[PDB]
Structures are given as C-alpha cells and as structure tokens.
Amino acid sequence: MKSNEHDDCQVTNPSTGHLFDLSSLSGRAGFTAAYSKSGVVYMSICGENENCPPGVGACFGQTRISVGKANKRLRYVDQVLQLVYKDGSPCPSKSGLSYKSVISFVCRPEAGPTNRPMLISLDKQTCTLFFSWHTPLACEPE
Amino acid sequence: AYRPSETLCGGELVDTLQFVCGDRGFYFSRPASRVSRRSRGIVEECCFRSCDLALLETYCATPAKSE
C-alpha cells in the first residue's frame, strides 16, 4: 500500500509492521488537562472537542481560545507519534500569529502517571505548545 | 474565520494575564496601594491597539516581585 503514513491518525512502523492506531484515543469529549491555576485545556485526539467552538481540537477553557484546529496529521518520527495541530486562533502574543499544539506520543509499556497530556513547555515566541503522552498503546515491542 | 475583534477587550486581555500569571498573580488594574503602585495599564492600550506579549508578560502583576 502507498505510504505507511496516512492522514487518518494511523501509521505503520516500517521496521516491524506495527500499526499504530491513535483513533483508539480519539474522542469528542477528549481529555482535560490542567494548565494555569484557573484554567484547563480541552483536547480531543483526531477529532474536535465539543467544549469549544466547532472544529477545535485544542482549546483553553477560560475564554475558549483555540490552539489548534482538529486536524489529524499524525507523523511517525523515530518512535515518536506526532500529532500536530495548527490553524488555531490568532495568538494575542503577536497579532497574526497562530497557536499550535504538538502531540508527542511516547512508548511507556509499564504505564504510569505519564499517561496524560504532559505539557513540556510553551515556546514563548512561536506560540507552540508541546505535549507528551506516555502510553503502551504507542509502543512497538522490541 | 473572521472575528469582529483582533483584540478581544476583556476576554483575550484577562485570559492572557490569567494564563501565564495564574501563579504569579495578575492585576493590571490597580486602584490604590500604600506602595503608590496605583497605575493601571494595558486595559485601554490592548483593547484598541495591537499589543505584544512582552508588555503583558513583563507587566503581569509587579515587575520586580519575582526577585
């Protein structure tokens, strides 16, 4: 089949033929993560979150600012399942800039307290949010 | 997508403050204080003019209170 990459949140590992399906993590309610003391981020995997304006994949729930439109561009980059969202709302930090959420899925076969969107850091100038997620669903057994 | 305000007076203003200043404290509107720090800022500025993140970030609450 043409390309192990697919704009359907599913990627096959060319090394062992492990099919990563992230649609198993998809959802309309999504997952809620705590950011600022009085704020939570809405995030839906490969789908749009209904707690924020239609089309929104990532959004902070205070005023409902979009930090990524619900796209599904999953890329497999060296054990890393990247789910990149773009076309959010204009970032107030720099008028005309846009937010972006980078979902980074990492193999954690032992599971743990890392099976939750872990905000790595926010690149202050580029309005880019990095998210870690350690799960055994995203692993290929070596 | 088109919105009537590129600077949402209120919404984007207070949310950006609360966003990164949630822990530090956010107060750009100061009526008084015995420190004579009663100077409001960014409210009318970032309502009608375009602002940079620097302004709001270095404002936040008080500029030298993390020191």
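Numbers in chain B come straight from Swiss-Prot, and the residues shown are 25-91, in order.
So this one's solution NMR, going by the header.
Cβ coordinates are placed from backbone N, Cα and C, and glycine is handled just like the others.
Annotated in Swiss-Prot:
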MUTAGEN   B:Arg48 to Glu  Does not affect integrin binding. Defective integrin binding and IGF2 signaling; when associated with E-58; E-61 and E-62
MUTAGEN   B:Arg58 to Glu  Does not affect integrin binding. Defective integrin binding and IGF2 signaling; when associated with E-48; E-61 and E-62
MUTAGEN   B:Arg61 to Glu  Does not affect integrin binding. Defective integrin binding and IGF2 signaling; when associated with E-48; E-58 and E-62
MUTAGEN   B:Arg62 to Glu  Does not affect integrin binding. Defective integrin binding and IGF2 signaling; when associated with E-48; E-58 and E-61
MUTAGEN   B:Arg64 to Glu  Slight but significant increase in integrin binding
Comparing local Cβ density (other Cβ atoms within 10 Å) for the mutagenesis positions B:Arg48, B:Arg58, B:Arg62, B:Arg64 points to B:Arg48
Whole-number answer please: how many Å between the C-alpha atoms of B:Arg64 (mutagenesis position) and B:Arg48 (mutagenesis position)? 17
Relative to the Cβ position of B:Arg61 (mutagenesis position), how many further Cβ atoms are located within 10 Å? 11
